[PDB]
Amino acid sequence: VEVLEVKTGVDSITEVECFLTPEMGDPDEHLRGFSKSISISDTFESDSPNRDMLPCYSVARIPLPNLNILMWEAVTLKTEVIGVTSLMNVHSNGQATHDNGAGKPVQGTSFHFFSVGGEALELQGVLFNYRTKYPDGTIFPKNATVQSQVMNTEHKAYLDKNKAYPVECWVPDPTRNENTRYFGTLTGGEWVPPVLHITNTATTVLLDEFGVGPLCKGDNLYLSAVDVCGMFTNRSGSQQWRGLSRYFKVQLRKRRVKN
Amino acid sequence: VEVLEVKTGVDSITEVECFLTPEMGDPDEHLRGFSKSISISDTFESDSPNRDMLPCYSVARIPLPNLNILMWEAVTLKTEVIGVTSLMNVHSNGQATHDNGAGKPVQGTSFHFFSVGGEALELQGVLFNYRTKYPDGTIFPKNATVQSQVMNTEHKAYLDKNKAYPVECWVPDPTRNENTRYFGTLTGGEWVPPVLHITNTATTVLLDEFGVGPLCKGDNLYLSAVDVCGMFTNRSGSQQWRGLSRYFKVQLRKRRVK
Amino acid sequence: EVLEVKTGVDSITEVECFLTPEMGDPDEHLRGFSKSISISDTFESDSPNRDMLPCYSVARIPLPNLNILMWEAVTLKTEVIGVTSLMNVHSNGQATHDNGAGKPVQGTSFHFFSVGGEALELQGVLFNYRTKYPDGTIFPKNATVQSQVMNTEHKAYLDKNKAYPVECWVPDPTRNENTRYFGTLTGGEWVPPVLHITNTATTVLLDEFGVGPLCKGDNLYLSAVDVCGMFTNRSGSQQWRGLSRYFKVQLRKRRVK
Amino acid sequence: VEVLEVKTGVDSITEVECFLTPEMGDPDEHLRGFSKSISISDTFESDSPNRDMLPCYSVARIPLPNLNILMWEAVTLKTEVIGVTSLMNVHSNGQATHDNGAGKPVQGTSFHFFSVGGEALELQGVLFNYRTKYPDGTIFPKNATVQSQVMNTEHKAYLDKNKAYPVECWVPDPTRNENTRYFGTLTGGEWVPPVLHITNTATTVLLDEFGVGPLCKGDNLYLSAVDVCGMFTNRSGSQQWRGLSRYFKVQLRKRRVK
Amino acid sequence: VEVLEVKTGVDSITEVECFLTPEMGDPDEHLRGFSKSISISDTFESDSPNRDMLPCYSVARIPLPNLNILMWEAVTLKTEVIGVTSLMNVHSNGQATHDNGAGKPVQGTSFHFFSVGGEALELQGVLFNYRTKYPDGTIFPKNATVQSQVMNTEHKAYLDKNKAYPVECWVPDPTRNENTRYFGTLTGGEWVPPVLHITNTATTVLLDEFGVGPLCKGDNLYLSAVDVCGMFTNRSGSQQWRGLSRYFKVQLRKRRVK
């Protein structure tokens, strides 16, 4: 791909605006945005998590205006987590901080991630415990070995389906993803506080060091996210993941390319 | 609106300065700035918070000198939380840190937010628990469904009334608010320390990437805030939200539009 | 009307000093500490003794007499003095655990400084409007329940040392045109003192128009609070501990109309 | 070496891409990436850690395209920890946070380190306790004395073998390593949270103040890493180190030298 | 002294490279780098710490190539703590984190400090408790009064002796030290985690706002340091300070003065 000039004029730009909902497991008809309560296996060999207990990567494939060559180039991103103040509900079936106290807030292990690409996010599998039996309905590293706990290059995949790729099994593949920009932070600790910033004044530039953003193959833009904010502790002590939606606004421009 | 040139001259600038007081619930005649003690429902379905237990967004609509087409354009903001040192009162009916110790300070879950716009802040509803029954006197997401726990686009509103829009139900709508600049941080954990900075030397510029600030429709400036600082724990262990007022100073200039 | 800066060797001067903390000083051996904290049974019965209340520190420094010319404050170097004293964890402290070292000073802190050409202007805000403040302090008068969030009647000047309690007062953002102030409350129960020292860091005091505080009557006002946290003695009782703050201000002669 | 001009043209650049796996101890055939459970000696004098309880530095020597003079000069680095999300497995034989709670995450003392050089990383030995008996199969500071607890200049080594140099005995020697760029952070506390950032948008420039990067002697590039993420706590309360692999992408250019 | 031009040419620059060992108390022949276990006095009046329980400032005076007026001017500094990974020894007579857990790491109150000057670092004394009886062999504030707890300008000294000036009694005097650049951070809390960064890519410029670095009187360079990393907790619960050495590399140039 030789990348040539940017098109100009009023017609040369377009914008994508949407929200990606979290896929935390949704264990019943009242618990969208939550996982099933966590159960712990007795041994590594008996680890067998149910599907509704496993948060998954969110993805949307957004068709863009048909172009044909020209390709849509993703240039800027505005993004934030939607509903951050919902975590101030500390009066709803939560374990109390202490006797007579308020409910505990969502807190602890969190992963906040987003990517913008001109094709599906490329994934590499890494397993905490290679003997984990992952559930029907999920897409997980196959033919796992003990080496899968550190790096097994067999575990390559595309984030190409919603509610399918468990967060704990998969990361962006740093050896690929030339046509995607990804950003993620694991804040892994037991007691970490959610720290969530919102503003409509912050922009992320998606251009690489050569001034080129993701180029959208077949006129499709791929947005991906995970926003596991922490765990909710209910009155029994049981804990569930809680996720929130992520807003995306992407500005794109037409770019001529060759080959 | 085609935005044209800025007017110059002595007459062309004005400034707005004020305090927005917090709306934490005010459970009795002595407890302005606090919420009611927090009680916890035994199920999601029975979550039924009383009005005086729910912090709300603060809003002020500030009339500007009448124009007329010229519009007042908001260009800069100075802001800070007022009364930060009041949280050093650790001697007033607080649960002790330990036997013989000082009173516990306000701490834990906090939300600090402010916005400046030329019209009401536009809101999107998101619910922790869609089955929460919000109380009379509040304005809250209607026709809630389980999808409201993550995103239901029916829940659109304007922050157009003080003491009314509960903080926990509503956020700035990122799909709108073209004519407002908003800024907020949730620091959500149980044990988080208030970290509150004050200074008269810091300015936030409100101009967008094209050099245009909020334009005040009908010559009204809208300021909105939330400053839930954390929770105060009294000697029984009961906990209540504590908030503080926010100072705003906004500089505006006259801008011609078509 | 602010006109040109005077140049020449005679045209600059510098002020250097320490402001000591005013934490309450409950006896002849406890300078820098407050009285141990006692807790009221109710908001209505809150009645803190004077020696339990840290206050704002202030110094008015005379400058070389001029005369219109005014001294203009341009730069500030500042730091807390004696940060390492908080490593005394062997002096009547509650132990971390059985056989452990003494607990260090920690918890709720407020670090604040200002440089101005006149007294720092204060606004009152009260945690609890029914607090009875003690004789010897200067506190918000005619307090009402609105004083807990904002009562614009509570205006004052920081014009006396050992008198304005930290918990009652903050810099008034609606005034202080002729002062630059900087403060941080780190309010939590377990927060660690994080105190940096260096002689290489300078704060510029000029506003966006290039004008620093102008010293009325050839006086410079320095104000500070450095409540570092609380010390816990072996009984579990807790008291505020404060430290002194160093100021070095560079000033230049400025003509005004 | 006198460093002269950079070569240009399409053939003047090359790239190295790989991952270094962690060497945490691997106590059995199922526990790659973990150490043996941590035990504690009764005294300093009796400290004798097992080989499989001691994380080691990882190293890879990467042959580059043959050049001859010209040398490959390392100019940029992209790097990140691979598999950060695996730490969200809180359902696999972990000690519960509290009764009925989720499993505890990996947390506590961590060391994250990487280097890129034109020759082996040069090491200096520093011992927590000079009487520690390091195990057969490891390469450790020899002729240790009480001064080795602060600085004993006898303890010099090259990171020239895998599963050999224990992390706790060795650091980069700041008195050497002219031809290497190294970066590391110890976050030492008992309760510290892993904070692990990933992105493909971040580059580190490896040039020194004179615009010269590591020069690869014998056309070999040396990559070294440690990523001890914290400790995993199993249901018994026992704790073991958990590490993750590190990705490296290095861009190099031909430089003439005399 | 008037500061005039920098000398140039091959002969005009030199470099100093060394390490300063920590002076934590060294309570016996096996415990270099540690203090004696901390004991707590019953009252302020009875505070009487033993010498081997008091960490002290470290100092080295380094001779430079003889000049002559030319003076060596210190321009840049690279520095880091040496042996950061030794703090991963959590298997040697430590108190366990919990039942069956690993040993506790070094953590809690820390002070990391370094300075570079053309003469001895100038100190100001401040005491936590003015009635503390400081031990023979230490140099401490004399004629202490209650004012010494906040500021007693009588307490002036020079850091001109190793293993002598207790860290807790003394700080850099900000009213002096015109010919020294100093940097320090107290991280004072009971549970603070050591956060120790190492890299050979970071430089601190020592020049003042007029572009002048420390000028080395008598061709001597003064380096000073404290790196109290926290406390180690042994199995009995007793706690002792642990320090580490600090690397310095300073680049100097010849400067003419009149």
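Following Swiss-Prot, chain B shows residues 25-92, 100-289, kept in their order.
Note: Cβ is positioned from N, Cα and C throughout, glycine not excepted.
What Swiss-Prot notes for the natural variant B:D66 to H is this: In strain: Isolate MAD11-BR. In the three-state DSSP assignment, the secondary structure recorded for B:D66 (variant position) is coil.
Sequence-distant neighbours of B:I113 (variant position): residues of the same chain at least 6 apart with a C-beta under 8 Å from its C-beta are B:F43, B:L275, B:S276, B:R277, B:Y278. For the natural variant B:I113 to L, the note given in Swiss-Prot is In strain: Isolate YI, Isolate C1, Isolate AIC-1A and Isolate Tokyo-1.
If you take the C-beta of B:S117 (variant position) and look for same-chain residues 6 or more apart in sequence within under 8 angstroms, you find B:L275. The secondary structure of B:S117 (variant position), as reduced to three states from DSSP, is helical. As a natural variant entry, B:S117 to T appears in Swiss-Prot alongside the note: In strain: Isolate YI, Isolate TKY-2A, Isolate MAD8-BR, Isolate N4, Isolate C1, Isolate CY, Isolate MY, Isolate AIC-1A and Isolate Tokyo-1.
Residue environment of B:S267 (variant position) contains 12 other Cβ atoms, counted within 10 Å of its Cβ in all protein chains. In the three-state DSSP scheme, B:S267 (variant position) falls into the coil class. Where Swiss-Prot documents B:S267 to L as a natural variant, the accompanying text is: In strain: Isolate HER1-BR.
Quoted from Swiss-Prot, the note on natural variant B:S269 to Y is: In strain: Isolate TKY-2A.
When the alpha carbons of B:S267 (variant position) and B:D66 (variant position) are compared, the span between them is 20 angstrom. Its Cβ taken as reference, B:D66 (variant position) is surrounded by 10 other Cβ atoms within 10 Å in the chains shown. Measuring straight across the break, from B:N92 to B:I100 at the CA atoms, gives 6 Å, with 7 residues left unbuilt in between. Around B:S269 (variant position), the C-beta neighbours below 8 angstroms that are at least 6 residues distant in the chain are B:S61, B:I62. By a Cβ separation below 8 angstroms, chain C lies close to these of the variant positions B:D66, B:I113, B:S117, B:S267, B:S269: B:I113, B:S117. Using a Cβ-Cβ cut-off of under 8 Å to chain A, the variant positions B:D66, B:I113, B:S117, B:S269 reduce to B:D66, B:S269.
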